[PDB]
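I have placed the structure first, in the form of structure tokens, so that the comments after it can refer back to it.
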Amino acid sequence: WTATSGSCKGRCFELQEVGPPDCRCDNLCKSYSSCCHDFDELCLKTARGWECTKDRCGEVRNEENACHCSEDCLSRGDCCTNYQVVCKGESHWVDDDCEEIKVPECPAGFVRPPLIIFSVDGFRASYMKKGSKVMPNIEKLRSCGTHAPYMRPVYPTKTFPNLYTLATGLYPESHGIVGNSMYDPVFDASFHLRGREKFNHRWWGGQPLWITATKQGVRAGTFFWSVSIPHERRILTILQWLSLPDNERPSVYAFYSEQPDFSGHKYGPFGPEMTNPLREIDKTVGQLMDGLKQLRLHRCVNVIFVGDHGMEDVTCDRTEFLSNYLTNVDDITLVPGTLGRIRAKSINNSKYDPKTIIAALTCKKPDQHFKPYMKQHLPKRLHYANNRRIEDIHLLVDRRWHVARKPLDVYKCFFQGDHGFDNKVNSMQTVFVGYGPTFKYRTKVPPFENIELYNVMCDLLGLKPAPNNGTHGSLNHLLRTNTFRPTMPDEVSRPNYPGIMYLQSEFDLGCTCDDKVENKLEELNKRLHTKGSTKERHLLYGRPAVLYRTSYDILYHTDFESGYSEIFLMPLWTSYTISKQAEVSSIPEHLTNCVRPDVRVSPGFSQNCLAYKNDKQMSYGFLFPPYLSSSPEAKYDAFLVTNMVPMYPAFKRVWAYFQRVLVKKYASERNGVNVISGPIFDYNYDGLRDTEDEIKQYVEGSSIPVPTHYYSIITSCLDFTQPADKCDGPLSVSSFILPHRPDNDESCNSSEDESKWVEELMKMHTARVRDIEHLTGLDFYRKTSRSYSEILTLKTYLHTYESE
Ligand SMILES: *[C@@H]1O[C@H](CO)[C@@H](O[C@@H]2O[C@H](CO)[C@@H](O[C@@H]3O[C@H](CO[C@H]4O[C@H](CO)[C@@H](O)[C@H](O[C@H]5O[C@H](CO)[C@@H](O)[C@H](O)[C@@H]5O[C@H]5O[C@H](CO)[C@@H](O)[C@H](O)[C@@H]5O)[C@@H]4O)[C@@H](O)[C@H](O[C@H]4O[C@H](CO)[C@@H](O)[C@H](O)[C@@H]4O[C@H]4O[C@H](CO)[C@@H](O)[C@H](O)[C@@H]4O)[C@@H]3O)[C@H](O)[C@H]2NC(C)=O)[C@H](O)[C@H]1NC(C)=O
Ligand SMILES: Cc1nnn(Cc2cc(C(F)(F)F)ccc2CCC(=O)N2CCC(CC[S@@](=O)c3ncc(S(N)(=O)=O)s3)CC2)n1
Ligand SMILES: [Ca+2]
Ligand SMILES: [Ca+2]
Ligand SMILES: [Cl-]
Ligand SMILES: [K+]
Ligand code: NA
Ligand SMILES: [Zn+2]
């Protein structure tokens, strides 16, 4: 209930909201059906439009006008944004040359440069180039400020998850806004775009920037705008707030445009109808910048122009129907469209089986335009699992397609655009420009992820960020000043360096190897290798630091070095360098099933071959590949029991092709590579390293835990004219986190040779180094020549494999 008979007089776009039944005058009151009776009359004036004209200059103030051209308007803070251009001979901001903003040039009383976030819905990254002729204000912000070629959104690439990620620095799984539509089974409640459940605070986790600011004594303008407030009025409201007294004036503001998304859905991303929305957005930027210039704020404010996601060509004829695969289609609930999420229609149906739904959806049609996953099997880079609002069964839909339950859902076309697909898809990428005293001048930065921006907005305002998924410091290169200078994390566990401590006969592991094959030149030599003489070649960036409490050993070899876990009975990491000139060899026939005890590591902290023999599902692989041994004698090291890891036969196909073919391919293409590989245990799919008590599967009969995934980090010189092991400058990296699965059901062409499917699999499971850090508790690149912030940027890089 709302007692709508209060008044909005002197309360228009008030910044503190009032409690029901008292009526509201804030920028969300329309969205709550709570505005006072006179809110339209007083707060949404439109009389005489939005621009001063020659005949209005010096007029007598008429409070009915939408904005003013009278002499007092500047000190009142309510002039039309073009007032000084029409009435005082000034130039539009867009017509002024770019001039470096070295320091904030702010009116007295400003304690910090304000931040204005200019957010645009569905603003696809390529609009910056393809629309540049019709967006002169945006183009000047871009060329004169700091810009990225694109900014990566989060998955799903929809509005609500992405705006809230922008606001919090959190993945959707952590902030809780996992879609535009959700069912929370603990609440037993549904969140939808229409309706009122979405206003309940219980959906919205983390700490968004406006709360962060308020808690630390920095005032914030309200970020949300009811859809019927026109853009001109949003801009004028911000500019009016910027004229508040010092004690009342916010330091952080957001504008939001529903365009170009709205028109994109109707017309496709490049429909000829798209030029006009782009022009109109540009005009709105121009109104802000002119208005800031009038207030002497154009060289004071930091402005961020940022999108939530892009837009793809999608029509209703490109819909896949679950009714074509499932016999039981009425026993499921589908969240449909550019992704799918499936759960049982009724929790009383004991016949509902996810395994049989997955199987009925797996590789059933030759051109099938979606792929089912149990959520824990989705690519780890999507970080899309650890939330009860994310259904166990997921469908990753191909770009340009939809999925629906039944044909009647789609005809009971309108639309030519949509979005929501995998966040590496080129059409889903969006934009970032920063312009202001605190951003760099005329500077292009590499693409980055939108989860990073919260930290930077905090830096811009002198705020300590709440705990988030950004890597704070990774975007320091965007900033002229207010950089954040973190210290590397301290190592928690120091390694042991075991020497030869065990005789061969102390091992009863059921392993065999044909290696009784016998010199002081080459005996001193092999001793030096075991003591670390080649470690500078294979460990190029220092050993990784272990950031949690555990017991592990460093093991040196000619060809590779490893950090061996006494708790998990395998390496945490294995590091090796393969030059451009390295040669690939086969496993000799006599060594095919060779596994050799490691005389540095106790039988009690070793794996055993008998467990693998007994476990009919599980085989083994090696982390340092025998194929890349530097010599026949060095090859014996590769068969140590301490280089062995549990592998499903199905996975061995993948891993063998990576090791035998791809590593050498990358070393040829990149002029040598350094490789760090290892196991990952994430049984609770939270993106973080499991403790021992979280492990759900062991090699039958043993204490050997089975990884959920295998990683590799592949580093070389960014200047590929220099070999990876003699690189003077910046590094280049690509990484993956491969799911350790007992079948290759994910890969529909897996019956073909590995050359036709393995690399496509690996591309899908591309990863950042930081993703592997979360998953292992390890900290990489500890000893380079490079600045730490540069290394943090390196750690957030994702190799996406999309074209330009
Ligand atoms: C991305 O960045 C984020 C932010 O840094 C990372 O998320 C953090 O991860 C931590 C570990 O998973 C986690 O720490 C836990 O916090 C518990 C207190 O949590 C509440 O308070 C905080 C602080 O304000 C708040 O942020 C939390 O918000 C979550 O939950 C609400 C619902 O209340 C949601 O609205 C909100 O969206 C958010 O949800 C997300 O996180 C929760 C987990 O907290 C998930 O379940 C959701 O799916 C969603 O992803 C909470 O309101 C604290 O109680 C935990 O303590 C347990 O573990 C410790 C280990 O130190 C143990 O010693 C204790 O005994 C304790 O265990 C007891 O409870 C167990 C569970 O009931 C029980 O099994 C035991 O037997 C014990 O009784 C723990 O410290 C932190 O909350 C989140 N923060 C956020 C915002 O998500 C994230 O990891 C990053 N991602 C990556 C990939 O790096
Ligand atoms: C979510 C969310 N989380 N935090 N915020 C606040 C926020 C943060 C930022 C940030 F962080 F960048 F700084 C910027 C701007 C805002 C305000 C957005 C705003 O005023 N909105 C009201 C209108 C809504 C339209 C839905 S309908 O038009 C559609 N729904 C879904 C659609 S689609 N395109 O199909 O996915 S369109 C959007 C929100 N909003
Ligand atoms: Ca959007
Ligand atoms: Ca985990
Ligand atoms: Cl959704
Ligand atoms: K076996
Ligand atoms: Na297959
Ligand atoms: Zn949209």
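Quick note: numbers on chain A are straight from Swiss-Prot, i.e. 51-462, 468-573, 576-591, 617-886, in order.
Every residue, even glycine, has its Cβ placed from backbone N, Cα and C.
Straight from Swiss-Prot, the features:
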- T209, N230, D311, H474: 1-tetradecanoyl-sn-glycerol 3-phosphate binding site (BINDING)
- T209, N230, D311, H474: 1-(9Z-octadecenoyl)-sn-glycero-3-phosphate binding site (BINDING)
- 54-97: domain 'SMB 1' (DOMAIN)
- 98-142: domain 'SMB 2' (DOMAIN)
- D171 to N: Abolishes lysophospholipase D activity (MUTAGEN)
- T209 to S: 15% of wild-type lysophospholipase D activity (MUTAGEN)
- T209 to A: Abolishes lysophospholipase D activity (MUTAGEN)
- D311 to N: Abolishes lysophospholipase D activity (MUTAGEN)
- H315 to Q: 20% of wild-type lysophospholipase D activity (MUTAGEN)
- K430 to A: Impaired secretion. No effect on lysophospholipase activity (MUTAGEN)
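Same-chain residues that are not part of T209, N230, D311, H474 yet have a Cβ within 8 Å of the Cβ center of the 1-(9Z-octadecenoyl)-sn-glycero-3-phosphate site turn out to be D171, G172, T207, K208, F210, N212, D358, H359, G475. If you measure from the Cα atom of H315 (mutagenesis position) to that of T209 (mutagenesis position), you get 13 Å. Taking Cα separation as the measure, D171 (mutagenesis position) is nearest to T209 of the recorded positions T209, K430, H474. Chain tracing stops at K462 and picks up again at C468, leaving 5 residues unmodelled; the C-alpha atoms of these two are 12 Å apart. Just so you know, the Cβ of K430 (mutagenesis position) picks up 28 other Cβ atoms within 10 Å once every protein chain is counted. For the unresolved segment of 2 residues bounded by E573 and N576, the separation of the terminal Cα atoms comes to 9 Å. For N230 (1-tetradecanoyl-sn-glycerol 3-phosphate binding site) paired with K430 (mutagenesis position), the C-alpha to C-alpha distance reads 21 Å. Closeness to ligand 5 is met by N230, these being the recorded positions among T209, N230, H315, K430, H474 whose Cβ falls under 6 Å from the molecule.
For the pair formed by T209 (mutagenesis position) and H474 (1-tetradecanoyl-sn-glycerol 3-phosphate binding site), distance between Cα atoms is given as 9 Å, rounded to the nearest Å. Secondary structure at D171 (mutagenesis position), taken from DSSP and collapsed to helix, strand or coil, is strand. Its Cβ placed at the centre, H474 (1-tetradecanoyl-sn-glycerol 3-phosphate binding site) has 30 other Cβ atoms within 10 Å. The full span of the recorded 1-tetradecanoyl-sn-glycerol 3-phosphate binding residues, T209, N230, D311, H474, taken as their largest Cα to Cα distance, is 15 Å. The secondary structure of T209 (mutagenesis position), as reduced to three states from DSSP, is helical. Contacts of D311 (mutagenesis position) defined by a Cβ separation under 8 A and a same-chain sequence distance of 6+ are given as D171, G172, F173, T209, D358, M361, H474, in order along the sequence.
For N230 (1-tetradecanoyl-sn-glycerol 3-phosphate binding site), the number of other Cβ atoms no farther than 10 Å from its own Cβ, over all displayed protein chains, is 17. The Cβ of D171 (mutagenesis position) has 21 neighbouring Cβ atoms from other residues within 10 Å, across all protein chains displayed.
A coil conformation is recorded for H474 (1-tetradecanoyl-sn-glycerol 3-phosphate binding site) in the three-state DSSP classification, outside any helix or strand.
When the recorded positions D311, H315, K430, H474 are checked against ligand 2, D311 have a Cβ within less than 6 Å of one of its atoms.
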